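J.: First, the structure itself, so that you have it in front of you.
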Amino acid sequence: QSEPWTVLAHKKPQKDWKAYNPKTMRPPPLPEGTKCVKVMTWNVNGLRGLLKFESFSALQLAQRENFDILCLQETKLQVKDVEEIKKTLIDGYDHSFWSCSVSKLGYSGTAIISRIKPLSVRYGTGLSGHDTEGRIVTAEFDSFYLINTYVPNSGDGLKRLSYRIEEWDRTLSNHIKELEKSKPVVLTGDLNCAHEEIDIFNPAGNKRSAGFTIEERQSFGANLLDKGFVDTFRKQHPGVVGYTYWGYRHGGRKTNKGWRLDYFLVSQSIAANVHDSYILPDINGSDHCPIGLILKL
DNA sequence: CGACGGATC
DNA sequence: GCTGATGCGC
DNA sequence: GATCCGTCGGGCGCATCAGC
Ligand SMILES: *O[C@H]1CCO[C@@H]1COP(=O)(O)O
């Protein structure tokens, strides 16, 4: 009730399944002398909105969880609004990279804020440049790549399901795999798919809802996992029900009636270096909550 | 997106 | 130029 | 017993506009 995630919420669960509790299921902090990267990812549902929330201060988050790189989705920013925010950004993180939808305005929008100068930063899939909907940001680091994405929602009526499955999902795969040729890859963001029924509260009701269509779930396996990539949370907390998105319509958060739509998918070659893929259901301000990764470098 | 029939499988 | 209302995808 | 379909309906951030 003050921690409603700790309660298991599911329409057709299984007895083995236990609800994720970060305070008990998270490994202890890593040893002092460990080359680690700590990333965080959050679909803020409007960056401007979020900065104007209860008492939100990015600085607090970066103090609370001491993240090295922050990945944001659905900034809802225009390329005009970037310079202002880029200053107000978390102080101490001065290398920030932003991508905004230029078509539908105040929609979509990705961003990577880091205190580690990347070796390079490119937007969109390949040298095609910024995605029109500002949905892809890719950053090269010394040992790996980090792709932040806000996958296009197939929409109500699934009127974008064909674009999603036949175009987006494919190109995102091809982008990732081309990169893996050189350095390993870490994909994160709002992938907009609950892979399994453990990743959703009402699997049956949402069989034709965007996010849980068999088509989208197959593509997740086919275009991504079955092509060399690992769901960091799922490998670490098998049979644990943790959600990353709760709707506003019915206060799903107060009832943990949630989906898991945000991931940290990593290449197999690096899956052992994963220390903790986690979820922070406590941090409000968005219909999504933050998720984090601690990767031994 | 959850939740609710009634009709359908 | 400012606000409440509207519209639309999430 | 389940799935299906058709419906509602105290949601939200942002852009745009009417009407001051
Ligand atoms: O219906 C919800 C759950 C699956 O997709 C929408 C959420 O959209 P995102 O904010 O995840 O794009």
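Per Swiss-Prot, chain A residues shown: 240-536, in order.
Going by what the header records, the deposited coordinates were determined by X-ray crystallography, 2.8 Å.
Backbone N, Cα and C atoms are what each Cβ position is placed from, and that goes for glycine too.
Dumping what Swiss-Prot says about this protein:
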- A:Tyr389: active site (ACT_SITE)
- A:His527: active site, proton acceptor (ACT_SITE)
- A:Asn282, A:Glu313, A:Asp429, A:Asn431, A:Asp526, A:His527: Mg(2+) binding site (BINDING)
- A:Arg354 to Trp: In arp-1; loss of activity (MUTAGEN)
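For the listed features, I'd like the structural context: burial, neighbours, distances.
T.: Annotation note: A:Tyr389 (active site) sits in a strand segment as assigned by DSSP.
In the shown protein chains, 23 other C-beta atoms lie within 10 A of the C-beta of A:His527 (active site, proton acceptor).
Residues within less than 8 Å, Cβ to Cβ, of A:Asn431 (Mg(2+) binding site) and separated from it by at least 6 positions along the same chain comprise A:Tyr389, A:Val390, A:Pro391, A:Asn392, A:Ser393, A:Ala449, A:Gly450, A:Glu455, A:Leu500.
Under the DSSP three-state reduction, A:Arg354 (mutagenesis position) is assigned to coil, being neither helix nor strand.
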J.: Tell me which recorded positions (A:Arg354, A:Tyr389, A:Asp429, A:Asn431) have a Cβ under 6 A from ligand 1; sequence order is fine.
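T.: Result: A:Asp429, A:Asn431.
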J.: Mind giving me a neighbour count for A:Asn282 (Mg(2+) binding site)? Other Cβ atoms within 10 Å of its Cβ, every protein chain shown.
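T.: Excluding its own Cβ, the number within 10 Å is 25.
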J.: Can you grab the distance from A:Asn282 (Mg(2+) binding site) over to A:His527 (active site, proton acceptor)? Cα atoms, rounded to a whole Å.
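T.: A Cα-Cα distance of 6 Å.
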J.: Can you tell which of the binding-site residues (A:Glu313, A:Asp429, A:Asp526) has the fewest other C-beta atoms within 10 angstroms of its C-beta?
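T.: A:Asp526, out of the binding-site residues A:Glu313, A:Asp429, A:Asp526, has the fewest neighbouring Cβ atoms within 10 Å.
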